[PDB]
Amino acid sequence: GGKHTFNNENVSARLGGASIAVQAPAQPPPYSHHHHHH
Amino acid sequence: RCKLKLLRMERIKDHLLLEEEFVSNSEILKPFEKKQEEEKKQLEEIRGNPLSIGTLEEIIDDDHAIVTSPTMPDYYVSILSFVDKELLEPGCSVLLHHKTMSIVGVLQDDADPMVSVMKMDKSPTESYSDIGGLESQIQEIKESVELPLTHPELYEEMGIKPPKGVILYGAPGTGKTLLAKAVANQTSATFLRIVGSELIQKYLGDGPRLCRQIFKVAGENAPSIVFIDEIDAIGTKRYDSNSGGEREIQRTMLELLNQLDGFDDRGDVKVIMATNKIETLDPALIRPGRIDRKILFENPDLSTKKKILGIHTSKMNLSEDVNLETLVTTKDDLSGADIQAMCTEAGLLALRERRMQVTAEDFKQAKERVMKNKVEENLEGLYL
Amino acid sequence: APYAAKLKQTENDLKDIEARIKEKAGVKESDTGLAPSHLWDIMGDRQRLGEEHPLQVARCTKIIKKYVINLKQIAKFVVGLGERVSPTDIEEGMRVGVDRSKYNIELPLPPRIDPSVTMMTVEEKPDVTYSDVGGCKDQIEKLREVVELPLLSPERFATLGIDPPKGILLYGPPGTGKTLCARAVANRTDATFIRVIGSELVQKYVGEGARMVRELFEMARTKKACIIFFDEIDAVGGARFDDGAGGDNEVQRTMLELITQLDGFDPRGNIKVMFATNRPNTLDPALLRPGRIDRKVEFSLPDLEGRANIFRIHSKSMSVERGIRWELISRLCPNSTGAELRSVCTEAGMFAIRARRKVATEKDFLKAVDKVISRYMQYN
Amino acid sequence: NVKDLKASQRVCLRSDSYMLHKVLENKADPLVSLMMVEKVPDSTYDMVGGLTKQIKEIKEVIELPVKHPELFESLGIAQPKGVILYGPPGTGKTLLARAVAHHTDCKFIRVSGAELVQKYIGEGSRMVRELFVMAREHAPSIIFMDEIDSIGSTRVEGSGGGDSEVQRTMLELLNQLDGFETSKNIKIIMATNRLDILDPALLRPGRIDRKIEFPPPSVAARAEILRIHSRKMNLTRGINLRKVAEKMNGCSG
Amino acid sequence: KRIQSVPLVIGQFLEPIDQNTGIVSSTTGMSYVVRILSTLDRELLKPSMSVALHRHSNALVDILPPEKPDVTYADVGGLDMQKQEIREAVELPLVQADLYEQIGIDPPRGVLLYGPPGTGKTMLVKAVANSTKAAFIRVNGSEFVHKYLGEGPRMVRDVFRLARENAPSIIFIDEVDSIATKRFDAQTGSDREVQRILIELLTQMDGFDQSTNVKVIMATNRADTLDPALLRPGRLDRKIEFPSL
Amino acid sequence: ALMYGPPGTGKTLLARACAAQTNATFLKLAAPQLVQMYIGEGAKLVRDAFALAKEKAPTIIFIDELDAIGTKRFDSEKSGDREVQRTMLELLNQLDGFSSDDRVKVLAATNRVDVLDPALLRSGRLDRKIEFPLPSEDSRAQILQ
Ligand SMILES: Nc1ncnc2c1ncn2[C@@H]1O[C@H](COP(=O)(O)OP(=O)(O)OP(=O)(O)O)[C@@H](O)[C@H]1O
Ligand SMILES: Nc1ncnc2c1ncn2[C@@H]1O[C@H](COP(=O)(O)OP(=O)(O)OP(=O)(O)O)[C@@H](O)[C@H]1O
Ligand SMILES: Nc1ncnc2c1ncn2[C@@H]1O[C@H](COP(=O)(O)OP(=O)(O)OP(=O)(O)O)[C@@H](O)[C@H]1O
Ligand SMILES: Nc1ncnc2c1ncn2[C@@H]1O[C@H](COP(=O)(O)OP(=O)(O)OP(=O)(O)O)[C@@H](O)[C@H]1O
Ligand SMILES: Nc1ncnc2c1ncn2[C@@H]1O[C@H](COP(=O)(O)OP(=O)(O)O)[C@@H](O)[C@H]1O
């Protein structure tokens, strides 16, 4: 009744994103006004 | 306890029921119609044994249509004209003949499994009068959730738009998760049991559609109730987050607060959220429109405790000398859940002396144990 | 010891009998069907094996004086025809029909129209109007002047000499009615509307969501005078950065399908845009540049006068005595939002129901405020 | 028959016809290796000495609700559902959970901390849930845990949340709707070296109904710790190992 | 025996379900149930082993099974007694065990080698392998640290999963003072994971495991910094020192 | 060429102009118009264009938001991480495949330069640059008029 094949391949890309990280050192100011400047 | 005569009535009625249905099935059934004789004899004649499944991106009148699907490529396909042809729509799901493709039937939902897990089938035995520690916190939400299924005239005569969604926070050990399993006993509508952590998945864009499922399935299956617990999992607070995982937590937080109130209305879906620390979380998910009130649980006072242990201890013998009424005198920094332990340890601490019914020594021998663990809250003693 | 011998087994007998019912009935399920035209099944089989085989779609790339194709999955052929017209009816581009056995062409069909975007159009018109809004009377005027007047009265904007703007943005704190005024204007549209679901732009296959963006507009400018309502673009229109983890890398590639499409080489005609936020600082500057956003609006909090006209909306359906004075309730509700008033109008009504009265009062409103807002000596 | 199929199970299909002819089991879950034990450890209660009162609380909570719990229905109280045991290192606490396995008759699961974490968003909180279901079908069952995923008294910032979300699901399982309605035979043990750092949440009764102090020993205490370690040594005659303890208090055990 | 000939096709056993039937998830991509044949072992299959299948049936057929240090204690310089102590700690327990059994004790587990650099620590340990022939795993402590959460303790647990497999085996770590130093507390998120590193390392030796590994050979430049909870006897009990000048 | 600088200095506009005044053809492609799901959908697309531009010559190319593909090397073995950059690897070989005899002339644009891969900036490929500034106050007078 049917002679064709299908050949289900992985022609599609894909991805899994949980790029979870730790540090975040971005920007500590301990001199918000330099604390008497002097 | 001689409740049995209120028990031997029903199993005999579970038996007479068992008497009826097999009898109702066994030859008092009357099968002769064209359905069992003609209908069901034809479908399996053309419907093969395997019926594949897929979707469809577009349709044409006169039994000509299209399919998409993972294992195979697309197709141009005909219809057999017994599917309620003026039903189906894009995005639907289908029943495809196997040797040749052909749209033959369509399913109702086929939504997802996990949503079909979280629903209730059983019913937890806990109830009101399993707790009696309080009077108001029970009430201040009950009138949101349990009357409108019974007594809604009182909300249309006064004629307003009732509330749909609350939150219940406070210090632990006080019976938050409890108070859900009570109301879910006596609701008459469906129910959903969740944690906010459940609904984040590794892949990029599986949550935000998941949250769009359950706020769909509850809508169609109205009336309905939802219960998120420890939602500070996912909805706590937002920041800019130069990262790639924290944001997929936000998209769920942002799609949720679209469902609860946005462009299109949700229906009759009554949320119940729980949490142990608000001020360290929850920016805008906590406002009216979404949650129209906010309940405060705290560690009990004196007079509540008089009713707490009385129901924990309505079964133990304890008949001698206890004088409960000065057992728990001050605040003592203990919740209703430090009660359940003390009724426990002082139950068996008797038993290890091979005595069953109890005295006070067995109690205070426990109370000294629990309270021992307490951190020195008055480690300061600086404030005379 | 007297009777408990029985209760421990008879109770554990129910479940034996209960599931004993599950082994009595069976199961029942359906999918579809029909009663009156119950005799469908004479035309089916004759319709089946005839000249109604299936096809396996593709789309051409070249018509060499034969007929190259490219399947959906990457497999490219070069083919011929049966009875379908070779030279004339076909051209490049279109969707087609190909056999399953030896790949001849047999039938065209039009270009693709994804479901999702048609799941994204709105057809039934909501109910609110600018008379149901809470008296933010100015900010609407900056809104509609973008949207409808360049579609109804362009004879003013054009003749004087101004090319109107074609893009707004809305920002204010929550509970303030950013989405309200936007569901409204769909009522008074006089053209179409779109409710973009942001959840469909972040699929887990690369370069896909962007495909949904551009098709969102190919159908728009096809249509005449479309407008669009995003919401919570803080998800999509987030800022940019460089990280060798960068797990938001993909969603950046989507939005670039947007901004390149909004301002470059004018695929746009008359389509306008609408946005909404609670975080208007983080989102990238490119999406708040003129050209893209020629206009933006601050739904700041209300004032006492405008605060009142919120009550007059949410109070009409209610049973209340004539003689309350709102100029307390407003005065006594400090800086707060549309919603936190709507909860108040409500909960004045609920405390009635807690006592089984039938009409509200003036105090029950006040007894609501202390419950919503929630003493101090160093001010008196 | 097509009604006894406990759904979401795992079966066979026939090539070219797609027809069922067998049934298989729910297991082959991904995390099983460290997630249970197929062969028991080797230790027992007389390999340990110096403390036995501590034991009596364990077998009071663990074994009685499992061995014959008809009793509690007479005593009119609730079964318990967990403990926790604290004290310095070098006392023999992780010893005991190796040793409890020998003499259970119910199975055993063990998770050092840091096996839960799996570096994606929800790969952790899917993993805890993949644990408890593996318990219930194999019921009854015991779990043993060194725990610092539950470290931190709920600090509030960015990427210390990714384990908190692995912490908070587990609190549900111990007193969820279903957990409190289901966690009747499942049981739990956990350990530590500190309890000045954890939440106050795990430390409630309803999740850990009692807790234990493992202190370092007396001198007469330690003497039995040596006889067991020396049972295979030769031990020439003129020994007073009641003294060696006193010449140096082993401040550990 | 015919079909047991070529051309076979590969796969990968997963698990059994019966005395005469198992399953496979081949390399071709899909998963298949399949029946083993007799005239074949069973003791050797349960893990994700390697296998061979019959193509059309997708049946099962038969099983199939499968750095170099060059130094020696004369190629090294002198360093006499330091050498003598690791021959006691490391060489004996691998080729001699009745020694430690009959006395009434158990072997010591690994050691550490403190003392200033450029001193023949690492090379000694290589020679030790070269005599005893056992496997060898060299690795550095600044590799266990990693920025993606949990991307470190996966490592420390992964090597032991194989350092048992190729047993008898040992390890060298040319630096551990980096990730090992006493700290009064962590007011930080990153440095807390350093504890999650260590506490698994400290867990693997002490928890239930095999006995042929003598894995840990901690190298460093000082020893006045480590956690005494790492020095709990059972973990490490043979301090070692080398010259400075 | 390349035209770096911030939003609103007249980048895309100017390419609307240069395509007009010159009596040659002109071409366009947003960068994300290149990237596509399937694992051979992009690279074939770009080998076509430049080849098509060697045909129909002389030509001009416009790449509007190069900040998408041109970031850096996002090292991985996943699908989605490879198929992206592998386009860039074709773009380079396309630039270094022809000469300054055949009369193409490519350019580009961006809002960013602290984000993209210097291999494009290597001597020969995209060398001449333009630091589109903000406008001085004299220029403010022209623009409004
Ligand atoms: N009034 C009361 N009567 C009886 N039990 C009480 C009462 N108040 C508190 N409890 C006890 O408190 C326990 C429930 O604690 P609770 O449900 O508040 O934890 P939880 O914070 O909800 O947990 P989670 O945060 O995971 O939801 C029950 O075991 C219950 O016995
Ligand atoms: N000005 C107003 N007049 C009357 N009702 C209002 C007003 N503003 C807000 N509301 C109430 O708030 C709801 C919508 O508020 P709004 O549009 O501010 O939500 P939102 O800001 O889109 O929410 P989010 O910030 O989470 O997106 C409506 O259902 C309405 O009941
Ligand atoms: N009473 C005892 N009998 C036998 N051995 C003991 C005893 N007390 C301590 N030990 C010894 O102590 C060691 C176990 O220490 P312990 O298990 O307390 O640390 P730990 O619990 O593993 O620490 P952590 O669980 O925090 O990693 C074993 O090597 C054991 O021989
Ligand atoms: N120097 C200029 N001369 C004339 N018009 C200008 C100038 N600078 C900006 N404009 C105006 O700004 C718009 C063009 O902006 P431009 O094309 O620079 O945006 P862009 O920087 O390309 O945005 P993106 O970089 O995100 O593509 C036009 O509408 C134009 O009227
Ligand atoms: N006593 C010695 N005999 C022979 N070679 C030595 C000796 N001491 C040091 N070396 C040399 O030092 C080098 C290795 O130093 P190494 O042990 O790696 O330093 P570290 O221990 O700090 O890593 C080798 O090349 C080796 O030749």
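By Swiss-Prot numbering, chain B shows 54-437, in order.
Placement of Cβ uses the backbone N, Cα and C atoms for every residue, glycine included.
Look at Swiss-Prot and you will find B:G223, B:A224, B:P225, B:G226, B:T227, B:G228, B:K229, B:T230 tagged as ATP binding site, backed by sequence analysis. Residue density at B:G223 (ATP binding site): 20 other Cβ atoms are found within 10 A of its Cβ, drawing on all protein chains shown.
Under its mutagenesis annotations, Swiss-Prot gives B:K229 to Q the following note: 73% loss of ATPase activity. The Cβ of B:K229 (mutagenesis position) has 22 other Cβ atoms within 10 Å, all protein chains considered. Reduced to three states, the DSSP call for B:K229 (mutagenesis position) is helix.
Filtering the recorded positions B:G223, B:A224, B:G226, B:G228, B:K229, B:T230 for a Cβ under 8 angstroms from any Cβ of chain D leaves B:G226, B:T230, in order along the sequence. Neighbouring residues of the recorded ATP site, listed in sequence order and excluding B:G223, B:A224, B:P225, B:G226, B:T227, B:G228, B:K229, B:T230, comprise B:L231, B:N329, B:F350, B:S388, B:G389, B:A390 (Cβ within 8 Å of the Cβ centroid). For the pair B:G223 (ATP binding site) and B:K229 (mutagenesis position), the Cα-Cα distance reads 8 Å. Within the set of binding-site residues B:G223, B:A224, B:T227, B:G228, B:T227, B:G228 have a CB atom less than 6 Å from some atom of ligand 1. Secondary structure at B:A224 (ATP binding site), as computed by DSSP, is coil. Proximity of the recorded positions (B:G223, B:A224, B:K229) to ligand 3: a Cβ under 6 Å from the molecule is found for none of them. Long-range Cβ neighbours of B:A224 (ATP binding site) (same chain, at least 6 residues apart, Cβ-Cβ under 8 Å): B:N329, B:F350, B:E351, B:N352, B:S388.
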